[PDB]
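S.K.: This is the structure I have questions about; it appears just below.
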Amino acid sequence: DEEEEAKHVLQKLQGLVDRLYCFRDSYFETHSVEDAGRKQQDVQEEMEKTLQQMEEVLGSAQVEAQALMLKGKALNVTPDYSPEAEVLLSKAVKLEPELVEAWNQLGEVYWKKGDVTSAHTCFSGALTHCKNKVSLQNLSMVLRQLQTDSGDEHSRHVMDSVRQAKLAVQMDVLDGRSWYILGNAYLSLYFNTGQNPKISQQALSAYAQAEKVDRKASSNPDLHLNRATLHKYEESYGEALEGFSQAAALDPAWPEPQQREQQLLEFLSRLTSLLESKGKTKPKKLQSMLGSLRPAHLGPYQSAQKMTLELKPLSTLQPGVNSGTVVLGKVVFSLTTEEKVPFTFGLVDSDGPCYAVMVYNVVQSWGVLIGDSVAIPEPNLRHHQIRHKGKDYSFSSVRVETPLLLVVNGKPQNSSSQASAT
């Protein structure tokens, strides 16, 4: 009778915790996004109600490993680090070292505590007992975030993050959390290895696959934010702004997406003002600057093969890469960004409108000054027309993938100006 009783007690405990996690995981299936502000408090109070029921189920009965685990899991339902969960789960894994779910929960608890190393030990440890989706997901997450004094180590961890996320996805391709995690792994890979647009496409495609297979992924504020950060870097500015805004709506107490949205709007306002005013430069000063241009400022060209480029006005450029062409103008202003990339400046090569130039893959100290001549080979031109929350931003830009493509005052740029190795 004691055995059946203990099993019945465990099943009741399991149910309580499963329902608590479904309450949280499904919150936006049963609540509107207008109620997003209430989610954390509702989840906190469900947890407390759940722990109370668990305690009534247990009474003074002996607490076996699975019961310790289930209570710690319940305590770990919120974003907050729980010292009680840590104690309970640390005991569970001593009483049952093969209990994978206790190791995964204990790793998540360590992660919330800010102890990434211990988290990683837990997820790795779990995988020495059984291959399982949650350990692979968590391991992917922790790997892209391990701190290391070595750049090569970090690149290996980023690559490993993708590997583990792919293993997680393959165990269950209908799990939207796995796709989201893979998205994040690709996102880090993209930024670690010189921004190969194929890899950003793989990130975007993973996030889209998350939302496709699992409605819950559309309510993941981190998915919206992370995708928006990618859109921002690739200059899909409207989509970035919508992404930050959607992430903010899904978690109104979370500052980051609101701060990101504010910063990008501030960047776009400053940029368009400075373009329209040509850096607040009077016609006299512009004519002076434009007259200081010469033949030698064309400088260098090789396409990594020898090429002679035709000097053409910015106004004559087509959208996309303009093959066979070079532009040469004067810098009328510059604009920096919290993240230090891209370096942005305004360029004029006539009485016509000023164009923005965004230079990616640049070191912090790199730049061009007001009055510099700049030549850009085969400029990649884009026209921007952004409409967000009743405000419009329109302007045209040249996206320069690396400062090593630029000629400043007739001089090519040294290899040290580029952030990733060449």
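Heads up, chain A uses Swiss-Prot numbers, so what you see runs 4-303, 309-312, 315-432.
Header entry for method reads X-ray crystallography, 2.0 Å.
The backbone N, Cα and C atoms fix where each Cβ goes, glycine too.
So Swiss-Prot lists the following for this protein:
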type    : residues      : note
MUTAGEN : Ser203 to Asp : No change in subcellular localization in non-stress conditions. No change in protein accumulation and stability in response to DNA damage
MUTAGEN : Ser221 to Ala : Decreased phosphorylation. No change in subcellular localization in non-stress conditions. No change in nuclear accumulation in response to DNA damage. Impaired stability in response to DNA damage
S.K.: Of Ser203, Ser221, the mutagenesis positions given in the record, which has the fewest other CB atoms within 10 A of its CB?
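M.R.: Candidates: the mutagenesis positions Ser203, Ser221. Fewest Cβ atoms within 10 Å: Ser221.
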S.K.: Since 2 residues are absent from the deposited coordinates between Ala312 and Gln315, report the CA-CA separation in Å as an integer.
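M.R.: Cα-Cα distance across the unmodelled segment: 6 Å.
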S.K.: Could you tell me the whole-number distance in Å between the Cα atoms of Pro303 and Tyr309, where 5 residues in between were not modelled?
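M.R.: Unmodelled segment endpoints: Cα atoms separated by 5 Å.
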S.K.: What is the separation, in Å, between the Cα atoms of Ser221 (mutagenesis position) and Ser203 (mutagenesis position)?
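M.R.: If we compare the Cα positions of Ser221 (mutagenesis position) and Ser203 (mutagenesis position), the gap is 19 Å.
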S.K.: Under a three-state reading of DSSP, tell me whether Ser203 (mutagenesis position) is helix, strand or coil.
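M.R.: Once the DSSP labels are grouped into three classes, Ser203 (mutagenesis position) ends up as helix.
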